[PDB]
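Take a look at the structure set out below.
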Amino acid sequence: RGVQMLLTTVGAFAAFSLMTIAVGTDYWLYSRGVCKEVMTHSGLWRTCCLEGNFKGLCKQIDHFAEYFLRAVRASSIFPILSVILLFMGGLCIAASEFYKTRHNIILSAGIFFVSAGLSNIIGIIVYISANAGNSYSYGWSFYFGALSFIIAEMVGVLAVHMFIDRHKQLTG
Amino acid sequence: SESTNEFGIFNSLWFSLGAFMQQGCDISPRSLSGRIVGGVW
């Protein structure tokens, strides 16, 4: 109770700024591929060739029972959901310079920090199991999303650590 | 008054580590929303 008033806010800002990078950069996975069998660096929507004449060329990838999991991969929805959740957590804490002492202003944030985390779990597990369909190796955006998760798991704890003593002051 | 219960962050960590290897832990949740996570994990 004190300096934590501000310092606890900071990590969400990094986690959110990191998380958007994985949704667009074509650096999820290294493999061979085709821009027409040369090497390629792989994205969610597309892949791009390197080590050959097609270096810097790209083409889309498309896939239209596990029919619903296929659709979930084709939309790749969960990153957008977790991003929205974490941003709404930030919007919850962003108010805290006004409407102070409501307690709800702090208590309402924790759900977003949990839910974005859990959302990343399913996003990861679906993405890995689908693309697994050999010396392959994970591109750095995987580590970016993992790191975003790692920081996102902090502020859920910090939200309670901030809230609880002010409810205690009303309850004993 | 918060000491009416005790499953704080550190104890809510330690519960998991012992639960993960069958050795268990010195406490376990009383209420349903607490019990159910052990009842899945």
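Chain B is numbered as in Swiss-Prot; shown residues: 586-626, in order.
Every residue, even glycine, has its Cβ placed from backbone N, Cα and C.
Quoted from Swiss-Prot, the note attached to the natural variant B:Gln607 to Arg states: In RNA edited version.
According to its DSSP assignment, B:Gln607 (variant position) is coil. Over all protein chains present, the Cβ of B:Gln607 (variant position) has 6 other Cβ atoms lying within 10 Å.
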